[PDB]
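Chemist: Submitted below is the structure of interest, expressed as structure tokens.
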There are 2 protein chains.
Amino acid sequence: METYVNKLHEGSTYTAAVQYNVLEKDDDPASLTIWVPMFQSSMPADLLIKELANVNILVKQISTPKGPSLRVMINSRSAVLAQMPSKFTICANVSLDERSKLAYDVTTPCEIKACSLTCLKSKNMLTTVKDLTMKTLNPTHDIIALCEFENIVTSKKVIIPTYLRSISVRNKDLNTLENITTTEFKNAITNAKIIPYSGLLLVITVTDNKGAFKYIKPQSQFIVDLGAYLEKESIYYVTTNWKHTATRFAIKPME
Amino acid sequence: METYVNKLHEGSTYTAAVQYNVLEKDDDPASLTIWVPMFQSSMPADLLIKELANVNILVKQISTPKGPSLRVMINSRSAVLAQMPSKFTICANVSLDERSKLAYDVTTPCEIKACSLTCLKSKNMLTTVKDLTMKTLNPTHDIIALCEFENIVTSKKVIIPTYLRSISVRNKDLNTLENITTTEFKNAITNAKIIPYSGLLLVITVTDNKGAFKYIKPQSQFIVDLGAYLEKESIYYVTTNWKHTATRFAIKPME
Ligand SMILES: [K+]
Ligand SMILES: [K+]
């Protein structure tokens, strides 16, 4: 099994962000990716990944008010994985590969092809997009991150534009935008990481609270979902073959 | 242009449920389907469809907290279509066909290939799945509608299972289920309609409020989204080629 460890946060207690790529144990197997609800651990990541790799996964496709969902079961957990959610539900459209299909309401064993563990800061130092929608007043502009990938098989470039937040900008600040797209903000976008979680997850390190980072807790990790953009993709194919090559941004007047 | 009128409700004032299948005006065109927020009209449907067919549609793909979305603009509206939403946003993953792609933030004219108008009861006589999630106490069972289609090109059968509601069932009622899956309920499922809206929309006529229909307003239309199940399909292909052949149900103990 292929394993991946990315120590974005290098403190002893951290938030584990775990994603498995799996394959139905059957002829004509469905292929799908499962991300586990975040949980805190204190076992060093290079040891925790060995435990994560040894679990057994079963899935069941079900119908919910939101549409098709996958019920996930994780067992064969070792003692440290008491820490880890073992029953939970994820979106089937994101999780399942293009052309991959599961019968409904049948508990289905899956073989693990790969396991990725990303270490993030503690939950109180994580900021979401939803968190920030409650932090603006009559905004004037949208901030979008432009996530650039190269498909290493085809050489094709791919841009995924992901919404970050809306803000209000003073007219005088528009001349250079320097009070909004501060040096801190620009460097944080340039150096942002995209890792295998929620399909893909953009992680921006918020180094202070000025301008485009206003009302964010300093030294937070601002995490952003890309999986909604991967519904029609195979997530395992994407995390194997889409090389993250750059992150840019756009500040757009709102519509 | 192909047009479709389904008079499910045959009163003079009705809720118009309108869906357009369109094609980007370009070489290598994207194909997509747009459904319009429901609105009330009193123009007879066989006349309103002529006005609906004459509109002009433009779309713009944008990024939002929920992922990729399509901003829709409708103009070339005649006087009666003052009644109709002319600017609104829908989910891009449902709307856009498999393998169909739009550049971001570019307002894009679309040619209308087909227009469907379905007449539903007035908004106060429509019941949603969300409405009913607030109408049960420690439920014991889920009710699922099993929507059966035949693909008329390939002859393949397709079942879309859609969640309706959860309910609590008395132990004594389980012997025959007759107090839950009443004669009224059974006939309403058998005779349910699926029409081109929200991708596809299941419409169940609620003929009374007993058993599986408890806490629903009598003579309501219980409307259920199938579009979440069509993300990886082409909606125009589906409404042209998936013939609705039956509707069944399952009452499942909850998990
Ligand atoms: K997918
Ligand atoms: K679709």
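Heads up, the Cβ atoms here are built off N, Cα and C, so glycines get one too.
Pulled these features from Swiss-Prot for this protein:
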type    : residues    : note
MUTAGEN : A:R170 to A : About 80% loss of host transcriptional inhibition activity; when associated with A-172
MUTAGEN : A:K172 to A : About 80% loss of host transcriptional inhibition activity; when associated with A-170
MUTAGEN : A:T205 to A : Loss of higher-order oligomer assembly
Chemist: How would DSSP class A:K172 (mutagenesis position) in three states?
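Modeler: A:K172 (mutagenesis position) sits in a helix per DSSP.
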Chemist: Roughly how many angstrom lie between the C-alpha atoms of A:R170 (mutagenesis position) and A:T205 (mutagenesis position)?
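Modeler: A:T205 (mutagenesis position) has its Cα 25 Å from the Cα of A:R170 (mutagenesis position).
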Chemist: Would you count the other C-beta atoms found within 10 angstroms of the C-beta of A:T205 (mutagenesis position) for me?
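Modeler: Result for A:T205 (mutagenesis position): 17 neighbouring Cβ atoms inside 10 Å.
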Chemist: Please give me the CB contact count at 10 A for A:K172 (mutagenesis position), counting all chains in the structure.
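Modeler: Cβ-Cβ neighbours of A:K172 (mutagenesis position) within 10 Å number 8.
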